[PDB]
Amino acid sequence: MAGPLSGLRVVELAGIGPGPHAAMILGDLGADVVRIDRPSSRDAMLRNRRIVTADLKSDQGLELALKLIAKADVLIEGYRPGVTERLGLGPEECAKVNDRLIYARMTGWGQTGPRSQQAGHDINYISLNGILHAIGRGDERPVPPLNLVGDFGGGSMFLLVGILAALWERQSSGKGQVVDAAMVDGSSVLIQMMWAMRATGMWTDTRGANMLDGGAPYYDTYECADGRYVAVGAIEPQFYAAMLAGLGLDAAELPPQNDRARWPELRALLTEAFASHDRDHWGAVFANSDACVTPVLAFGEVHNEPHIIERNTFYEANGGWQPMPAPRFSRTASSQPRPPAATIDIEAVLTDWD
Amino acid sequence: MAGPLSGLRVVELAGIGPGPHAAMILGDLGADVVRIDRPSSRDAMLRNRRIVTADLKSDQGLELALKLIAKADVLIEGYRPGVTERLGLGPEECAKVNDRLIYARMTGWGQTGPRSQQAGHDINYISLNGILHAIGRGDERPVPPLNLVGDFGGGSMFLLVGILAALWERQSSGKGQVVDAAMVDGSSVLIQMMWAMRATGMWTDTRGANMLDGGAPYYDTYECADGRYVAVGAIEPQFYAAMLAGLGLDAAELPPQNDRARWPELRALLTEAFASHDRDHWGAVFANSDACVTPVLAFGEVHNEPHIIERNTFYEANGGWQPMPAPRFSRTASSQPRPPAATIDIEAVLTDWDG
């Protein structure tokens, strides 16, 4: 099996949220990943996986599950606090059969505190920690950044960092441990830049009035003549100037870049410039440029972008394109993900692992 | 030093944005982090760091730098491809002093290809891979989700994944390697769920017409009577039902939760309901609920939320509140971050690290 986590044995207790994402990625990098589903798949998030059936409420299922967990490096679960404990799969029960296990717990709210048993989704976790208030235009109610920021970026990604951090520790202590990964904590670290900039007076709580939230006329999208969009990220003055020259606008006839009092006027000027040609024009004009102008591509167009193609960011599956693993490694490269491996019997897996 | 990454040694080549975030987290979890800045020169993103200065262009600076790297486990750099090579700090130059080193390269576009030399920011990397198009209301131009998805989510965090995964490989091979972390890549995997759903007919390229993009009336924010907001995320029909009841609305007077054709009509009804009372009213009503309704708090209000306070998600620092390390660990717990360690001289670090 190809990649830098060849060897690594992962047991994943089937649940819904980010937990699979973290499991996918480990598999992506060549880890051995067995997911225990209930008895009762076309979801491409389940790639790089062997699937097995096991009723965990049963006595037979609990026995066979605890066997797998015995000869393995990592467990992932994302049930509410208490569920694994009441199943007899909790940390303590697991430590008894394998004190080398990395016990990874994917929740939104964390293992303790007043919200810990409340149901929720991505949007709830980021509602409470300030993130969601800060996404959107100022004349508009906040907008969910899909579920990128809580479930994945501040969620699964931190589960992964915790796992692999713990595996490092285990090389120098012999012992596993519990990784407590709460979306509400991870997302807060994800946005640590804003918390820092707040302290230096460099970020306000006013939505859509900051450098990075769409309030800066030079960090935003613009509609073009065809109704499609470009992105502009010309923060640095030298890139901004480049952007102006390519728009045919003369810097002396514009307000200063960062006179925020005149951003309305500046947005007016850039809006008229960008609206006078279609998106593809601007893409071509600003190719190889440092203007920080790129076409805003829809999912369907991504397979035609030269830089996407030539770097093999995507690979083909049934039902269409999917992203190749990330990041990349020089010696032990990852490899094209395999589909999910149709129900193995949990027995046959136990044979396979010693 | 406290945390699972005790005595990981990390050399950070000063740059902006993604790379330092990665360096911060490694430090946060107790790795030993040395940041070589420029002699040219209170960003709390530089916490859990020792800082040293060194013109990397001078002959001396390049030797001192290569001497650190030789006594270290990880190198982080976020310059354009080619820059470290030219300076003579490139992968090959480093694998001469240290076949064990993990060489971490943090870019937007990646190491090769048409755009590899092009300047950019977060908004640019996510513009090219479908992400930025998918964000915002349908009657409005896409809005950048700050720089959370490219720089961090799809950026630093994939660098971290790659660094730590490469340390695991280093154990059954004895050798380092190059980790190539491109934001256009990581953010693509970050959004794998949407690529998945696209394939099964369960996500459109149409903006604001999806389950998770704000189009669904049950997965969106709502304005309250006081002009503050609540978040609703009642995807599962049982949570939604609980939500309706708390709203005082009779399910059988309302269109189906998942008749997309009628979402604007459903939304009109929920909008009126939520408008009728202020935010804190809903927050109390829906406490301990599974209605998936939460107050949308502004940063300044976050220090007053019980669930925040009780779990110590934040610590106070000189200025204002800062996030505590994540994730958390049962045994080797992270400690509260230390401010940045004033301009150490690179020799002092070299004594301390074996010698």
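Throughout, chain A uses Swiss-Prot numbering, with the displayed residues spanning 1-40, 46-359 in order.
Placed from the backbone N, Cα and C atoms, the Cβ positions cover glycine too.
Listed in Swiss-Prot:
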| type | residues | note |
| --- | --- | --- |
| BINDING | A:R38, A:59-62, A:83-85, A:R91, A:125-130 | substrate binding site |
| MUTAGEN | A:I56 to P | 28.8% of wild-type activity |
| MUTAGEN | A:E82 to A | 12.5% of wild-type activity |
| MUTAGEN | A:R91 to A | 19.9% of wild-type activity |
| ACT_SITE | A:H126 | active site, proton acceptor |
| ACT_SITE | A:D156 | active site, proton donor |
| MUTAGEN | A:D190 to A | 3.3% of wild-type activity |
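In the three-state DSSP scheme, A:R91 (mutagenesis position) is classed as helix. Sequence-distant contacts (6 or more apart, same chain, Cβ under 8 Å) of A:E82 (mutagenesis position) comprise A:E12, A:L13, A:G15, A:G19, A:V88, A:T89, A:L94, A:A109, A:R110, A:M111. Only A:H126, A:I128, A:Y130, from the binding-site residues A:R38, A:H126, A:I128, A:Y130, place their Cα within 10 Å of the Cα belonging to the residue listed as 'active site, proton donor'.
Across the structure, A:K62 (substrate binding site) and A:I56 (mutagenesis position) place their CA atoms 18 angstrom apart. The least crowded of the recorded positions A:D60, A:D156, A:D190, judged by other CB atoms within 10 A of its own CB, is A:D60. Under the three-state DSSP scheme, A:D190 (mutagenesis position) falls in the helix class. Listed recorded positions (A:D60, A:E82, A:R91, A:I128) with a CB under 8 Å from any chain B CB: A:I128. Put simply, of the mutagenesis positions A:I56, A:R91, A:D190, the one whose Cα is nearest the Cα of A:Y130 (substrate binding site) is A:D190. Distance (Cα-Cα) between A:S40 and A:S46, which enclose 5 unmodelled residues in the deposited structure, is 12 Å. Scoring each of the binding-site residues (A:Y84, A:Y130) by how many neighbouring Cβ atoms lie within 10 Å, the top position goes to A:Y130. A straight line from the CA of A:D190 (mutagenesis position) to the CA of A:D60 (substrate binding site) spans 32 Å.
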